[PDB]
4 protein chains.
Amino acid sequence: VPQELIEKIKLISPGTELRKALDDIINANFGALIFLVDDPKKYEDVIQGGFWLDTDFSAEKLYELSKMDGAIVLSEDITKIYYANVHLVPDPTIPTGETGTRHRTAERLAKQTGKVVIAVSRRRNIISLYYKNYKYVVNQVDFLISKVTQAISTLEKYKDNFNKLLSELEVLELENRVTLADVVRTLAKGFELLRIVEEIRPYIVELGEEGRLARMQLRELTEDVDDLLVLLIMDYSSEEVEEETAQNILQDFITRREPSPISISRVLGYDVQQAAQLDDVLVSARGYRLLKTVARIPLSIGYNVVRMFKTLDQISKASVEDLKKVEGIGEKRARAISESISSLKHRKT
Amino acid sequence: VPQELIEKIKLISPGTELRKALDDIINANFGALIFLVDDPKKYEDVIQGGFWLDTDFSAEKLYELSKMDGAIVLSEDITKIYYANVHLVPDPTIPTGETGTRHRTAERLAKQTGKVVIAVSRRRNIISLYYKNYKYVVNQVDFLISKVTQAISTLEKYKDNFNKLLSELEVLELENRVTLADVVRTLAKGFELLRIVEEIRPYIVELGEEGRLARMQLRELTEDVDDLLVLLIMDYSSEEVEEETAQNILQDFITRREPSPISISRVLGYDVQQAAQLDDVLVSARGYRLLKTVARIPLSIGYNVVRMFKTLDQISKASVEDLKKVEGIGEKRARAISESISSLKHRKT
Amino acid sequence: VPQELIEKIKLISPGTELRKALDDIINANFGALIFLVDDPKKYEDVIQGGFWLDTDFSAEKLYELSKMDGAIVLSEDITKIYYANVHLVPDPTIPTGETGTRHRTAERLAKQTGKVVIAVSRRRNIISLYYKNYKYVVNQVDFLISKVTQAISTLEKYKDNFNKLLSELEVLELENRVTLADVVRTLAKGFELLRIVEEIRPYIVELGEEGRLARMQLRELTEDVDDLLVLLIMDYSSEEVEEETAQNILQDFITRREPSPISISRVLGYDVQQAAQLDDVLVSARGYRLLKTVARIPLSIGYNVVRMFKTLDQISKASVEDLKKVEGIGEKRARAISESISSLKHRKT
Amino acid sequence: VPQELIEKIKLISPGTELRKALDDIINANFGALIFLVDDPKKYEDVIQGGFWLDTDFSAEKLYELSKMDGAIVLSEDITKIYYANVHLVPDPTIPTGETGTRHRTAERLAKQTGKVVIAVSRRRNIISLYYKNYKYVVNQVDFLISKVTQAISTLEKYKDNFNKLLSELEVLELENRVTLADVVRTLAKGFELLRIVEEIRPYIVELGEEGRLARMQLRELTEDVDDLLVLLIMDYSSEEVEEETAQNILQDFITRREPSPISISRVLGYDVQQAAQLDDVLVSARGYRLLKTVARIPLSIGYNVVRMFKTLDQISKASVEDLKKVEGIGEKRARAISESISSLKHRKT
Ligand SMILES: Nc1ncnc2c1ncn2[C@@H]1O[C@@H]2COP(=O)(O)O[C@H]3[C@@H](O)[C@H](n4cnc5c(N)ncnc54)O[C@@H]3COP(=O)(O)O[C@H]2[C@H]1O
Ligand SMILES: Nc1ncnc2c1ncn2[C@@H]1O[C@@H]2COP(=O)(O)O[C@H]3[C@@H](O)[C@H](n4cnc5c(N)ncnc54)O[C@@H]3COP(=O)(O)O[C@H]2[C@H]1O
Ligand SMILES: Nc1ncnc2c1ncn2[C@@H]1O[C@@H]2COP(=O)(O)O[C@H]3[C@@H](O)[C@H](n4cnc5c(N)ncnc54)O[C@@H]3COP(=O)(O)O[C@H]2[C@H]1O
Ligand SMILES: Nc1ncnc2c1ncn2[C@@H]1O[C@@H]2COP(=O)(O)O[C@H]3[C@@H](O)[C@H](n4cnc5c(N)ncnc54)O[C@@H]3COP(=O)(O)O[C@H]2[C@H]1O
């Protein structure tokens, strides 16, 4: 959805004065045809009759004016009401796939002028926004909340399964018994979880102010998921991979590519044919995930540790003395690494 | 519910153009009587007057036409609108249990012609679909979402209890202190959980496109439950049982038979009279569940392991050398089996 | 709420044909005044004019008849429609606190005849049922579902807190460091949880068929809570207490008495003044809870074990030989008791 | 929101007879203009015509009277209905930002008389309450329940994350490996959780009787959170801090100040510049949290223990003999402290 169009959508999103007025118009079953222009004098060819108002905008004024037949003309920033009860006359030759005089008029005028035109039928509760060659149907909050609440509840389920796969993989990592199947399975669920987030995003935006709690819920649920997926990619990719490259891997599986077993294993650098082979491939974590998230060791410094010990397994066997031989690790970071790992092994395994 | 009827239901399920039109008809309180035929010329005996249109179908056209009294005649694939404002005259002698001219007309015409007839009253919000001798009442999405959301919330509860019973049984299995009561109790909850899924299924289908999130939620919640139940049956049945036979046991308790303690113990091969005897019967897991789900050993190969060690208890005491004496188990699978079991015992017990 | 009245409520609960008709009447904004009698000939003094029908009842017939002014007279079992469009004339001297002719008429007639009278106003969506001197207002399903869904969600919260208190008490029990405060705190939450269940019960009943999922949810959530509370009472009461007596203690705190710290400690047999003293009183579990729920030892036999070992602490130190000296405990039950306890200590502590 | 205004809001909150009447007025689309005064005789200058009633108030009476045009005059405590169908004539010169005769009249009269004036338009479902220079818009229960249910669901998410941070910090505390980052992160989530509670509070109040379940849910979810945050502040502040001072720290971050890392660390007494330095600062718990919440040692006595051992780490190494050297700790409290700590270390680490 183009950004130039997303900007216009904000104009009638829950929270704005304009939307408050449109909600009331809908509740009263009045119809509405609103034309947003900047220079009223320049549309004497498409705007006919009505009353010249040139007054300050307000939700109550718009509502009251919508009681009359015809269209209302507002300024682009919704600060002035220019005309009311006007007859809009766009070029009849302009193609339109709309039905009815009001919507056909709205699409034609928007295409002809490159301006925003809002239409509301008397019987229905949707707001149709036309801008240039675009058409966006805005829904009432109740419909949006139902979809968003369902999506969140769905996300909770995926997240619960992600957490179980993660704790299981954690045990396998600490014991160095991880297979490519385990890794890919965890990444797959992580990619599916973030995809759901991406798909509900437009619903959230459209909710405007009414989407505050929904946003907070999405944040609490998916907080550090992205980072976690990036660290897993770095820890299990066939060959050393830069963080940015890992983040790009993530972005691709979250939008373009499809998170299938073989496909994920393929992008990780493993030449696998059948998904049954995944259980056959053994892999050892580099150690980034634990070093950063648990030992609180910056990636730039974690590279150094991996460069020397190569795997988490070796890192877990290294003494403080051993660890201090690494650039960037003093008695403090050496203790943190050593202690955080020995603590997890004892508690988890 | 016959499949030939489920096909017709899809025609007016959320997502289709036809349903979009019917939703609008309902919202406007217009009534509707739609007849779906393939060869319009062949019904001159039941179709009278009106206007011959023979035009391409669209939701807006259907809606506009429903403003007139009478019936609308569409093509079976909903691509053409043949007539509008017609008088439908089915045989008056045909039996009908419907009330009112419109619904009695619809049921008679559907029975007389073997075709689909859709009726909508002006005052109510349900869609009545008649086909041959069938009648299916389709509900609005809001009603369906309420029932489905409740069922899912209910499933979450059953699943939480299933998970607790499973972790408890896991401890008992690793310690070899399982009784027939423990097994049957876990299977019972598992059968009750899947039954709920089966009962909400028609609601999900009827939701059409609006049932996407609901489906994803059901999948995340019951993902590997079926497999798990089949493996339990294989591990605790009185005598060795094939997977297919286990899957058939599952299908029966999920639809036909009732998951009562004694009944489940009976089908497992145990001659028990009172449910109080279940706590008295000791049983030892064959080992399939752990071998497949944890060691990732294919059932065909797990049979071999069980054939030799007979029980999970013995399998847990076998060394890698011991395990490698089995056909299909090399140093890799022997390690996986041995390590995965010793890890669970240490962590869980 | 009297049972004789609960019986009449069932007549118009979701699921019945009568309620289906009333729902439609409400949806159409028609009013309704229904009189349920067994012998129509015997009310010529309160029933005037209208049409004598004496026909079989059906939802559609009732609905159609409600289009006329006046009242409808049905048979008590809702199988016949006796009159329609009648004028009901109860004694004007009978006291009534209702407003409007229809509701004042309904209450007077119900009091005068001891029969059921149902009233529905044209503008509102509630069903008012009058029977003798009772009046019950039945609500639409949507209102009931909202309250019930909220209550269940609330129960989930109390249950989560109950579970945390229980696992904490479990640790304390296995270690024999329980104080009267710990016990009372757990019982209090358990009494509050079951009370909520008792308060939502009428809402559930009133939901009729539409309350199936709600019931299943309440069952899964509070399944073995009652038993658990009874066993705790038996394990921590100051002096040995019979099961029935424990169940009566439970029933009282779930309805009559208020679950306050001191009050619960008082009824347990402990003479405590301030709630601050609770942390000062040390108590040792008899062992019933663990013996029955974990070792699967019947209470009649558990009494024997307690009679000899006195406390769970001693029971946990007893060998199989020691345990077998008890009446009712053989090598099987001795092993179960010994093994189940040693397993919990190892896993939990 | 001023308390003098909150008092007036209660007058029309769900549960009151007045609100029951207003809900009905709204459902019937009747309008309403209600004036609440104590001495009717004293407003002959703003009250004109209508009917003098001087009768007892009831919901049905108010409803019936609202069918007439004009205003209704009630007594301040809602016990009497003084006038009906009156013309209200407040001073036209008084400033008003309202639209329409009814709302402009209501705001003017409330400002002019310092009394409560309630306005309801025929088309909308909100109740507008005017009092002196205040204006409060009351919403229907369905709107409030949706917001409250969302907020609670959001709180559940924050609480789940708080619990995970707490268990993680618990491990770090028992092992004495806590950094200022860990502490601040936990406090931040705790401050964000309580803030949400504070923001939903007005919605809860406005729900009146319909907010009972909502309140119970908020209580179960945030039960001992405040105490826990206060104890953390006491355990990790740079210098010894009194409980009251800790509670004041809490109140500030829950309303005035913003819970940002550096800001929280700053108020704790640590001179930190960048949030990256937090991971660099090591801190040791005083021991209050564990002493009070786990050992059940009063803060007044816990001060003594800390005064001597200084840190939880030292407290965990102290023998019963060592602990008994402290004022206020006998064999009982010494055992509780020693045993509760050794139990946590064994179970958690
Ligand atoms: N060129 C044409 N071709 C065929 N029929 C025509 C027509 N012009 C007017 N009508 C018929 O008259 C109806 C009502 O016209 P009206 O101006 O009151 O009431 C109108 C008007 O207030 C507004 N509206 C529609 N087009 C407009 C425009 N170009 N400019 C300003 N307002 C418009 O929307 C209302 C409803 O529109 P709707 O089509 O549902 O309803 C239309 C339509 O059935
Ligand atoms: N054979 C008969 N016996 C008794 N009464 C008769 C009748 N034929 C017509 N009516 C009376 O006239 C009403 C309205 O007829 P209408 O054609 O406008 O309005 C009709 C019509 O547009 C449509 N409809 C019903 N039957 C139809 C049919 N066989 N073919 C096409 N349209 C039909 O449904 C609308 C409402 O039907 P509804 O029964 O509620 O309402 C009926 C009914 O009360
Ligand atoms: N004794 C009386 N005193 C004062 N006013 C009187 C009255 N009798 C009749 N009315 C006035 O006439 C209105 C409509 O009478 P209606 O019979 O059409 O329409 C009635 C009638 O169909 C039904 N209904 C009420 N009482 C009934 C009864 N005793 N028997 C059968 N039907 C009754 O409920 C409808 C609405 O009742 P509602 O009171 O709202 O509306 C009443 C009321 O304002
Ligand atoms: N001074 C004035 N300036 C301009 N127009 C005037 C006016 N006085 C009356 N009207 C016009 O008459 C309409 C209806 O008057 P009404 O008394 O029936 O019906 C009224 C009345 O029952 C009530 N209401 C409004 N102001 C009131 C007041 N000061 N005292 C008592 N009742 C009032 O609210 C109803 C609707 O008010 P609404 O303004 O929507 O509708 C008003 C308005 O369009």
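We number chain B the same way Swiss-Prot does; the residues here are 7-355, in that order.
Determined by X-ray crystallography, 2.1 Å, according to the entry header.
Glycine is treated like the rest: Cβ placed from N, Cα and C.
As written in Swiss-Prot, here are the features:
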type	residues	note
DOMAIN	B:8-148	domain 'DAC'
MUTAGEN	B:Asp75 to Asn	Significant loss of c-di-AMP formation, still forms octamers
BINDING	B:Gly76, B:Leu94, B:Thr107, B:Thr111, B:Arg128	3',3'-c-di-AMP binding site
MUTAGEN	B:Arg130 to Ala	About 90% loss of c-di-AMP formation
Relative to ligand 2, which of the recorded positions B:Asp75, B:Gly76, B:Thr107, B:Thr111, B:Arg130 have a Cβ found under 6 Å from one of its atoms?
B:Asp75, B:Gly76, B:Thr107, B:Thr111
Please report the DSSP secondary structure of B:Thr107 (3',3'-c-di-AMP binding site), reduced to three states.
helix
Chain C neighbours, filtered from recorded positions B:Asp75, B:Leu94, B:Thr107, B:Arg128, B:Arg130, Cβ-Cβ distance under 8 Å:
B:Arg130
Among B:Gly76, B:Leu94, B:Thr107, B:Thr111, B:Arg128, which the record lists as binding 3',3'-c-di-AMP, how far apart in Å are the two most distant Cα atoms?
18
Near the Cβ of B:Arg130 (mutagenesis position), how many other Cβ atoms are there if near means within 10 Å?
14
Work out, from DSSP, the number of helix, strand and coil residues along the domain 'DAC' (B:8-148).
46 helix, 45 strand, 50 coil
If you skip the near sequence neighbours and keep only those at least six away, which residues in the chain come within under 8 angstroms of B:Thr111 (3',3'-c-di-AMP binding site), Cβ to Cβ?
B:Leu39, B:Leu94, B:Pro96, B:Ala125
Per 10 Å Cβ neighbour count, which of the recorded positions B:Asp75, B:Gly76, B:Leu94, B:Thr107, B:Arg128 ranks highest?
B:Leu94
Measuring Cα to Cα, tell me the gap between B:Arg128 (3',3'-c-di-AMP binding site) and B:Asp75 (mutagenesis position) in whole angstrom.
11
Taking the Cα atoms as reference points, how far is B:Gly76 (3',3'-c-di-AMP binding site) from B:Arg130 (mutagenesis position) in Å?
18
For a Cβ distance below 6 Å to any atom of ligand 3, name the recorded positions from B:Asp75, B:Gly76, B:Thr107, B:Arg130 that qualify, or say none.
none
Roughly how many Å separate the Cα of B:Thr107 (3',3'-c-di-AMP binding site) from that of B:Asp75 (mutagenesis position), to the nearest whole number?
13
